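First comes the structure, then the notes that go with it.
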Amino acid sequence: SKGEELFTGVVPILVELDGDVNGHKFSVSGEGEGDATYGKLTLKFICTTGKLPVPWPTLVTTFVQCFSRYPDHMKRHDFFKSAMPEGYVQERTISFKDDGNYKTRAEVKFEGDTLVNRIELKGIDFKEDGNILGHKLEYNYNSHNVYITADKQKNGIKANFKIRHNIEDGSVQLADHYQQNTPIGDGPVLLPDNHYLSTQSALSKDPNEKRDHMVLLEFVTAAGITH
């Protein structure tokens, strides 16, 4: 795609989110950069409204799959870069097993040379002292497979996957994800064969930062297609 050529180097990223979870309103701003050549993301997020009212890990998937590394032989399956620069809408329902749900709608597109992810998040049905509103999730992150399929009538894609959040008692909080993405612009986009993105993420803190924040280092590779 022409879109692909926009990602051969390091690209600066901005993330802006506004959220309302059970009437707790909040905002997050993030900055960093992506290097799709290496499937690599580096960002720092800051809650600008005070304390974040949900655990940071629960927002990772919401906070730019155009930075995944597509092997050369899988170039024809990279919807995400093909929609650039005009971008794509990304919508999800995230269902926290035996707790509430997030519904997210985001638009991912270039503003100048910067790749931007603008998100609105709404959370309902949460338990006041469940794992989310009760802040019972560990500050860490597991490795997943994101299963993608074409969604031809939308000129886009779907994804379906299961995120695992470790709980501080040693258990696990499942977050089922269902995702749909729709291109914004009028150039041709790539409608892929079924495949998956293999993810890994490391969460950390900046020792000099006293605002509520998250540092994220993430690597993602497309897989599941041999030729």
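By the numbers in Swiss-Prot, the shown part of chain A spans 2-64, 68-231.
If you check the header, you will see the structure was determined by X-ray crystallography, 0.9 Å.
Backbone N, Cα and C define each Cβ position, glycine as well.
The mutagenesis experiment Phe64 to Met is recorded by Swiss-Prot, whose note states: In RSGFP4; increases fluorescence and shifts the major exitation peak to 489-490 nm; when associated with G-65 and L-69. Within 10 Å of the C-beta of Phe64 (mutagenesis position) there are 21 other C-beta atoms, taking all protein chains into account.
Under mutagenesis, Swiss-Prot gives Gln69 to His with this note: In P4; leads to no detectable fluorescence. In mut2.2; shifts fluorescence lifetime from 3.03 to 1.94 ns; when associated with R-30 and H-145. In mut3.3; shifts fluorescence lifetime from 3.03 to 1.88 ns; when associated with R-30; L-46 and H-145. In the three-state DSSP assignment, the secondary structure recorded for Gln69 (mutagenesis position) is helix.
The annotation that Swiss-Prot gives for the mutagenesis experiment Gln69 to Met reads: In Citrinine; leads to excitation and emission peaks of 516 and 529 nm, respectively; when associated with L-68; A-72 and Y-203. Packing around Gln69 (mutagenesis position) is summarised by its Cβ count: 24 other Cβ atoms lie within 10 angstroms of its Cβ, all protein chains included.
Non-local neighbourhood of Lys79 (mutagenesis position): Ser2, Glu5, each in the same chain, at least six residues away, with C-beta under 8 Å from its C-beta. Under the three-state DSSP scheme, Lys79 (mutagenesis position) falls in the helix class. Quoted from Swiss-Prot, the note attached to the mutagenesis of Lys79 to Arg states: In Topaz; shifts the major emission and exitation peak up to 20 nm; when associated with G-65; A-72 and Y-203.
The annotation that Swiss-Prot gives for the mutagenesis experiment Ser147 to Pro reads: Increases fluorescence at warmer temperatures such as 37 degrees Celsius. The Cβ of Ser147 (mutagenesis position) has 11 neighbouring Cβ atoms from other residues within 10 Å, across all protein chains displayed.
Every protein chain shown contributes to the tally, and the Cβ of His148 (mutagenesis position) ends up with 19 other Cβ atoms within 10 Å. The mutagenesis experiment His148 to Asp is recorded by Swiss-Prot, whose note states: In Cerulean; leads to improved quantum yield, a higher extinction coefficient and is 2.5-fold brighter than ECFP; when associated with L-64; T-65; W-66; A-72; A-145; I-146; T-153 and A-163.
Mapped onto three states, the DSSP output places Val193 (mutagenesis position) in coil. Within 10 Å of the C-beta atom of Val193 (mutagenesis position) sit 25 other C-beta atoms, taking all shown protein chains into account. According to Swiss-Prot, the mutagenesis experiment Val193 to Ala carries this note: In mut1.5; shifts fluorescence lifetime from 3.03 to 2.72 ns; when associated with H-145.
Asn198 (mutagenesis position) falls outside any helix or strand according to DSSP and counts as coil. According to Swiss-Prot, the mutagenesis experiment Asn198 to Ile carries the annotation: In mut2.1; shifts fluorescence lifetime from 3.03 to 2.50 ns; when associated with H-145 and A-176.
Mutagenesis annotation in Swiss-Prot: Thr203 to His, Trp or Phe, described as Results in significantly red-shifted excitation and emission maxima; the structure shown retains the original residue. In the three-state DSSP assignment, the secondary structure recorded for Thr203 (mutagenesis position) is strand.
Looking at Swiss-Prot, the entry for mutagenesis of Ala206 to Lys says: Abolishes the tendency to dimerize and leads to monomeric fluorescent proteins. The number of other Cβ atoms within 10 Å of the Cβ belonging to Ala206 (mutagenesis position), over all protein chains shown, comes to 11.
Non-local neighbourhood of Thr203 (mutagenesis position): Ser147, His148, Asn149, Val150, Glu222, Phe223, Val224, each in the same chain, at least six residues away, with C-beta under 8 Å from its C-beta. In the shown protein chains, 11 other C-beta atoms lie within 10 A of the C-beta of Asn198 (mutagenesis position). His148 (mutagenesis position) falls outside any helix or strand according to DSSP and counts as coil.
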